[PDB]
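*Asks:* I'd like to ask some things about the structure below.
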Amino acid sequence: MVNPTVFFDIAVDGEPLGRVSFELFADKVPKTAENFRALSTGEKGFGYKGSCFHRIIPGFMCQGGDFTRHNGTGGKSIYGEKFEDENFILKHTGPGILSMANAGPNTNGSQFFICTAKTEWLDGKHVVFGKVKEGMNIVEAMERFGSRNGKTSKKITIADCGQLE
Amino acid sequence: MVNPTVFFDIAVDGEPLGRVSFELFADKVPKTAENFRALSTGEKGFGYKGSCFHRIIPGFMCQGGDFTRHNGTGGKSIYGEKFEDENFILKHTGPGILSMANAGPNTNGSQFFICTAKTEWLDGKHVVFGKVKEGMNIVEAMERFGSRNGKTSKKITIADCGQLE
Amino acid sequence: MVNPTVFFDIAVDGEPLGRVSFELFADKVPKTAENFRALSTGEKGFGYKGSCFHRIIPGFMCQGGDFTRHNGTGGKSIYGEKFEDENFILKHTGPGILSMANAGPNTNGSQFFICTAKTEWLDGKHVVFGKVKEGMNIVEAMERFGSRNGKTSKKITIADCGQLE
Amino acid sequence: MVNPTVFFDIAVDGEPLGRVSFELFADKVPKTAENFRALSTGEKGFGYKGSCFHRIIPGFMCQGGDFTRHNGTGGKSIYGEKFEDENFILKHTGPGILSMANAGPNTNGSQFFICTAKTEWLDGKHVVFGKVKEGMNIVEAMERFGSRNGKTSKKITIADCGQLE
Amino acid sequence: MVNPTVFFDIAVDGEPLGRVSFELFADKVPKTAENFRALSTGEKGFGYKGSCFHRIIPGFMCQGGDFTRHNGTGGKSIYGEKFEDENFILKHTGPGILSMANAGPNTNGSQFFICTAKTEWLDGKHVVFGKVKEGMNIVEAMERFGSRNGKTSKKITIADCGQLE
Amino acid sequence: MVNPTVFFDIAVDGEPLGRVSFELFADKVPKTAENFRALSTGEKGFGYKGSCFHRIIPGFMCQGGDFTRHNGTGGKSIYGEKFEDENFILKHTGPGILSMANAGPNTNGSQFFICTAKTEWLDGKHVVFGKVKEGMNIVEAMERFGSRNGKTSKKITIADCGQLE
Amino acid sequence: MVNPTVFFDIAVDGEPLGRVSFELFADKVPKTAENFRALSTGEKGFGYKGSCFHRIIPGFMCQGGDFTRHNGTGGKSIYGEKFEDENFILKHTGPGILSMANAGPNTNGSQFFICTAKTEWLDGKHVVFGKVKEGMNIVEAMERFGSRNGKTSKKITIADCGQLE
Amino acid sequence: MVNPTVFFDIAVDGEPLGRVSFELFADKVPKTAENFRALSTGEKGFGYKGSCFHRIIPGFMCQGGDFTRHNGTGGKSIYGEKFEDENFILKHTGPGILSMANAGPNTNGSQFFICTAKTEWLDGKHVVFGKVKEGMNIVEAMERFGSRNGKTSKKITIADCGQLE
Amino acid sequence: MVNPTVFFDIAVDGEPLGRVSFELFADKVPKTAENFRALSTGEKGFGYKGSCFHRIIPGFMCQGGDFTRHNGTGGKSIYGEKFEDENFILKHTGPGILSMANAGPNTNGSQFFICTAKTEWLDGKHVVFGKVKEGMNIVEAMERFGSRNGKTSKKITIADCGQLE
Amino acid sequence: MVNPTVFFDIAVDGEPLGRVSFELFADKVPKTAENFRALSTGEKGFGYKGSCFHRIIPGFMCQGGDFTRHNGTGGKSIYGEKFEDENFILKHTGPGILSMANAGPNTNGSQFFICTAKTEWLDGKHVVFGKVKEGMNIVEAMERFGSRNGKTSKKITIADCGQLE
Amino acid sequence: XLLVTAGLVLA
Amino acid sequence: XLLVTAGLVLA
Amino acid sequence: XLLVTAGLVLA
Amino acid sequence: XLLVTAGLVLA
Amino acid sequence: XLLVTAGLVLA
Amino acid sequence: XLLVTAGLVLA
Amino acid sequence: XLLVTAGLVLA
Amino acid sequence: XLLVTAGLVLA
Amino acid sequence: XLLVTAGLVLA
Amino acid sequence: XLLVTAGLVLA
């Protein structure tokens, strides 16, 4: 049951920066992985294309996924406004881990974060569901546009996104 | 907050039977009442109009609300596939109590039942959220088409529905 | 709903003693009351007819319903080997109360007891589901054939049984 | 069920003080009541006849029941070493209450105490099972041989005991 | 204990709408009351003066207190980022009840809401700590600028605030 | 004991496809294994002979066992309407695992699924009780008639079934 | 059983202010009442004579009992460094209630407080064990020497203390 | 402690079959081991000599120990009616394991079973306390007189028993 | 910290037997080890000098430490009448282990036992806090004067004791 | 991110003793580590510069961080009064370990201790967040000025402190 | 028995 | 005692 | 099933 | 999602 | 629905 | 204190 | 706030 | 049995 | 501190 | 004993 691969073509304001591809661990967390996959293709009619990364903290993570309010207060899943934490099999083992952002237990929507470091203090509270397959260097480039409080300086946008595998 | 009233125009094999109006206890269970209200107006693009009461057991209840599979295995809320049990403040105190059908804790979608008897064994397991305001005689007329196993003898449908107050 | 009424025609060593009728509280415990009702009608191909009261302790209760082993170690329900404790709404408030015997939580089958006293130390551990409607004098007659240890002196049999209401 | 009455004939250093009778609440705690009743009759070949009240604190209670070690470290029930705390339905509501002494949860044996005051701080930790019926004046007399530390000044003995009712 | 009474001078865009006064239940929730009182006088260097109500839903409530972010994602207490839910002794009994907004258990900051109706579905989740003493008509006037989604039409601002008694 | 082997002879509409044999892990889950064994022989008067696989999702599993409603809503165990989850010793370790389908805790009847992938997200929620011994290639062939939604494209039936070992 | 009464002769900077007597609720909390009684008589070698009230907050309470460090960090019971929270039968119902100060659950030593108001937010976290019998006017007089932060303007001392009854 | 060894001299109907000896794990479960040891020596005036194995299921186990009712409903321990589950240190690792039969938690009396197979599904519910030392082929011989329902075909009797080392 | 060593000079019926020294695991259980240390030096007044081992059971342990009642019902700690179980880091791994006797959780006073065997059934209920450093042969000699019931044959006394390091 | 290193320049009575630098494990406990780091730089306007070690017990630890009351009753975090125990991932493994002092669960402020020994009894009760990178000999020197009760004899001050990396 | 569920209807 | 069980009748 | 109980023997 | 239930099949 | 939260407002 | 125990009597 | 503790006095 | 208690010594 | 929440971002 | 608290230092 092949795990899917999705990609994001990142843009800084308007400038094309590059492509990041992700393997989604549908063999561990199928529902969380399906949500992200369908939001990447935009197949349910809504999704990530055009949304921006609203909070980048260098040496920690890049947070995106709020395509409804663009500031961290929104987003939604393909299952409804929120869905349960599927399970906590996977841990935030290092850079490139992709995990769900949430506002306490069972509040998963569309927001996610790509870790640029190992964040084990988050284990057991955020569901890990993917990993950067190629393009880590593009995430390391994105880091440069954040700050300690998380505010960006340029608009980091998902110019295009879809499925590959 | 003012408790909304919605109506259902019931048809037996296409012939009109009558109207049942319901007061929804939004003062107690607002998320559960807005789900049923929005599904009776069909404002969110889907709802109860045209669906049928798939299971009627005389002297117990009439069950309906499965507008996707029409047999008890479907339905969906305006909040998504399922939503949590809001609270269990209200009790199944007698005929005309409107309460949510579910498949165990927090699996509310769109199916409901209208009690034609006091069903206190269900207290604490099903969220009560409304009461027949007018049309109890119409609900008793519906009863006549059921059986001990729930099979209806004629198709009982919600011909039209919407909000009055 | 209407609570059913069943009867048991009791016989002592063959010689007929009389009839006890029981109202079954289907408005409180419908699954427990339906099990007792159907084992009294015999409509599933097994039931109480011909079985005996194996334990009678005067001033306490008459226990019966073991139709497969006849000695306290058997019986079965119409739902399978055992079924869940439905709820503990009712209490053992006095003589004539009908309650489920069991071998710990959720082990209800067919054994039951008729209380000849208030047995409130059993509240919350045994499901109450019925009461003697007419025939208490037959239960008081039955008491006389039991002993402090429960052994009966004569074979107390349910000669016939069925439904009335 | 009918509640038994047992009596204790008290002797102070050999001189007969008087008879105390107790009602045992078999209707609330039958296993605890039966244990005390059979130990008063002596029918199992051991019991209270001849033993002493080893600890009496005036204004609080008289404690007895240790027929094996006579100092509070023994006693045994008719069911074995120890038995379970039956239930805590009854409260230590005033003088005359009979309750079980224990060494923590579920360590009931034969030791008991007769309250000469309301002892509500003990509610929920000691099983109440009886009440002085006649002879509360003999119990008030026994108190006068106690002290702040419980040691008596005369050997207070249950000269004889048995069942009445 | 003597209960504080604080006031807000409300301004709708330009013209002063009026003054609302509040009794703070320091006799029930002293830590939550002192937090609102101190934030209304501004004695710790920050407070409510100048902030606006950012979400008003007619017939439900007016929410404000976000003096840092003004949109619902901020505020802070005089104790730090957040503080514990003090207790849930008081209930949301009717209009003019003043209660803490939060983002789940133990996340109280400075945001509060003035209920314009009985909101009993919120009992046990939000700490009630005050009541409008005089000025309800001004809250009713504020009502009339909201919408089903909370959007206001005018900047409803707390022009001045302090402590009366 | 020795672990029994059962076989299913699969038909696609009319055409025989092949036989699948299963080892049933009676050394781990004796009650769950005996249920499947007895339903495969049909020795209690009902069982799997002639039922169909009503839901096949390629790369996940083939679900069958509903011999009473034939659509996912029926089935029954030899022990009654449902039985307890026996234990969760075994895991869903890869293709050919046989596990019980259910509708939440302790609702095992007769429906089961044969995994065609490692499904570890189901561990702890579904009781594993068997493994395909010979015939995995037939299960592979069955896969081809499914779809993302489980709908089969042909009537996949258990033409014969019984015990070998 | 006769509750003891103890007194404290208070002296402000040396000047005798007056005597406060307290009834100790030994019929509800005997171990907690005995600790205070014995510290009051000083019969174990240490106790309250000569100690001061280190923290007095007007309209809330006067706290004392720290006879070892005299500042809130010491004191000790007659049972050891600390003892268990006996029970929470009594509530902080109004002025003149005497309750145990503590540093969280089961840390009772010798420090106590005399409430000058109903302090019900403390209910269930501090053991209430006594009440002012005469001298509430002395406690109001004491109040006057405290501040909002608890510091006192004069040394309030227990010049003498003992038991009366 | 030093682990005792007990023996049973087994007779089929009337004829001598052989001797089974058991190491009792008093280093792990001393109270359970001592109960078996004393019931084998018969030192308390009652015990296993003369009792029969009442339920033998081939490839599973041989159950005995009911020296009072001889059918599974009786037996008593040297500590009373029943006693607690001592601990679950040991597992049902394979043939020859001696474990306690029970009727749910903490109902250990005198009934035990000798496993003729590994029975790990019983781990954590039955206290393992011993193992066959000499004589496994005698238990294997005993097996052959059982049935799938446990009814033996010959009366298997503990003709003699006692302690060895 | 460095772990203290204490010694006991044992005497049998007055005549000197020998000395046992102990290492106290202050690195694991500082409060429990300090209690034993201070009681060995007698520095707080009271202590073990002059006390007897009141219960010795060959092959199990020697129990002592009750310096007030000398029979198992007394003793006290340097922290008060009883103190909490500090932790259960250490296990009763074999002979020479020194562990706390108690009367349920958190009732540690002064009584202890020297294990003459591995006693793992006591793990998790009794705090292990030390081990015999020199003198095991003296503990073996002491074993000789016990019984299966604990009764000693000669008075085994701690003639002198104190600390060494 | 990278783990920060802070330094303390220690002064005994004003005389420079030496510098201790610490690595703070922001990769395990980021919120606990940022607190200590910001209090060392003093960037939030308050901090450790000038404070003292108020309790030093040789062979255990040196405690400090109370910059407000200087005796053990004060201190505060950059997050407010107190903050939560972040997690208990790291253990007290030896000398050099830096850990939070507290007054029960979730009462972390600014007080810390530097272990001069392994303190495994504190595991799971105190959050470990750093280790001495260089300067252990200076900590061993500070040890000299303490006593078994914690009182020092010289004022040990943090004369300067800040961040290195 | 008498329940109102969505999918596995029981007795 | 006075219980109503099915199988191990207790006191 | 395969249990070892005393009194109510189950499947 | 990928569940195997009996009656209310969810995502 | 009708909640008063700070940050993720839900229905 | 005022307890009624069997063996370790406490205050 | 208004607590009565022994040692860490909070708001 | 083999316990080490203070006061009520059990089997 | 370093959290990734949706709405009330804390330290 | 050997604790590190803030306020009520115990043994």
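One is the number of the first residue shown, and numbering goes on along the chain from there.
Per deposition record, X-ray crystallography, 2.1 Å.
From the backbone N, Cα and C atoms, a Cβ is placed for every residue, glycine too.
What Swiss-Prot shows for this protein is this:
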DOMAIN    D:7-163  domain 'PPIase cyclophilin-type'
MUTAGEN   D:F60 to A  Loss of ability to stimulate MAPK/ERK phosphorylation
MUTAGEN   D:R69 to A  No effect on peptidyl-prolyl cis-trans isomerase activity. Reduced interaction with BSG/CD147 and ability to induce leukocyte chemotaxis
MUTAGEN   D:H70 to A  No effect on peptidyl-prolyl cis-trans isomerase activity. Reduced interaction with BSG/CD147 and ability to induce leukocyte chemotaxis
MUTAGEN   D:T107 to A  No effect on peptidyl-prolyl cis-trans isomerase activity. Reduced interaction with BSG/CD147 and ability to induce leukocyte chemotaxis
MUTAGEN   D:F113 to A  Reduced ability to stimulate MAPK/ERK phosphorylation
MUTAGEN   D:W121 to H  No effect on peptidyl-prolyl cis-trans isomerase activity
MUTAGEN   D:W121 to A  200-fold decrease of sensitivity to CsA. Reduced ability to stimulate MAPK/ERK phosphorylation
MUTAGEN   D:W121 to E  Loss of peptidyl-prolyl cis-trans isomerase activity
MUTAGEN   D:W121 to F  75-fold decrease of sensitivity to CsA
MUTAGEN   D:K125 to Q  Acetylation-mimetic mutant; no effect on its interaction with TARDBP
MUTAGEN   D:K125 to R  Loss of acetylation and interaction with TARDBP
MUTAGEN   D:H126 to A  Loss of peptidyl-prolyl cis-trans isomerase activity and interaction with HCV NS5A. Loss of ability to stimulate MAPK/ERK phosphorylation
*Asks:* Of D:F60, D:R69, D:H70, D:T107, D:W121, which is closest to D:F113 (mutagenesis position) if I measure between C-alpha atoms? They're all mutagenesis positions.
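*Replies:* Result: the closest of the mutagenesis positions to D:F113 (mutagenesis position) is D:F60.
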*Asks:* Suppose we draw a 10 Å sphere around the Cβ of D:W121 (mutagenesis position). How many other Cβ atoms does it contain, all chains included?
*Replies:* 21
*Asks:* In whole Å, how far is D:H70 (mutagenesis position) from D:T107 (mutagenesis position) when you measure between their Cα atoms?
*Replies:* 17
*Asks:* Taking the Cβ of D:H70 (mutagenesis position) as the centre, how many other Cβ atoms fall within a 10 Å radius?
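*Replies:* D:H70 (mutagenesis position): 15 neighbouring Cβ atoms within 10 Å.
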*Asks:* Counting other Cβ atoms within 10 Å of each Cβ, which of the mutagenesis positions D:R69, D:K125, D:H126 scores lowest?
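*Replies:* Looking at the mutagenesis positions D:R69, D:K125, D:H126, the Cβ with the fewest others within 10 Å is that of D:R69.
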*Asks:* Determine, to the nearest whole angstrom, how far the Cα atom of D:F60 (mutagenesis position) is from the Cα atom of D:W121 (mutagenesis position).
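*Replies:* Here the two Cα atoms are 12 Å apart.
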*Asks:* For D:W121 (mutagenesis position), what is the secondary structure state per DSSP, taken as helix, strand or coil?
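*Replies:* Where D:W121 (mutagenesis position) sits, the three-state DSSP reduction gives helix.
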*Asks:* With D:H70 (mutagenesis position) as the reference Cα, tell me which of the mutagenesis positions D:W121, D:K125, D:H126 is the closest one.
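*Replies:* Of all the candidates listed, D:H126 is nearest in space.
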*Asks:* Quick one: give me the count of other CB atoms within 10 A of the CB of D:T107 (mutagenesis position).
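*Replies:* The Cβ of D:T107 (mutagenesis position) has 22 Cβ neighbours within 10 Å.
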*Asks:* Roughly how many Å separate the Cα of D:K125 (mutagenesis position) from that of D:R69 (mutagenesis position), to the nearest whole number?
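*Replies:* Answer for this pair: 24 Å between alpha carbons.
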*Asks:* Any idea which of the mutagenesis positions D:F60, D:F113 has the thinnest Cβ neighbourhood at 10 Å?
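*Replies:* Sparsest of the mutagenesis positions D:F60, D:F113 by Cβ contacts within 10 Å: D:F60.
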*Asks:* Round to the nearest Å and give the CA-to-CA distance linking D:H126 (mutagenesis position) with D:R69 (mutagenesis position).
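*Replies:* The separation of the Cα atoms works out to 21 Å.
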*Asks:* What is the interatomic distance between the Cα atoms of D:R69 (mutagenesis position) and D:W121 (mutagenesis position), given in whole Å?
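*Replies:* The separation of the Cα atoms works out to 28 Å.
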*Asks:* List which of the mutagenesis positions D:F60, D:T107, D:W121, D:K125, D:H126 have a Cβ under 8 Å from any Cβ of chain G, in sequence order, or say none.
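*Replies:* So the ones by chain G are D:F60, D:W121.
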*Asks:* Would you list the mutagenesis positions among D:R69, D:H70, D:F113, D:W121, D:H126 that come within less than 8 Å, Cβ to Cβ, of chain R, in the order they occur in the sequence, writing 'none' if nothing qualifies?
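*Replies:* Among the mutagenesis positions D:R69, D:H70, D:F113, D:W121, D:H126, not one has a Cβ sitting under 8 Å from a Cβ of chain R.
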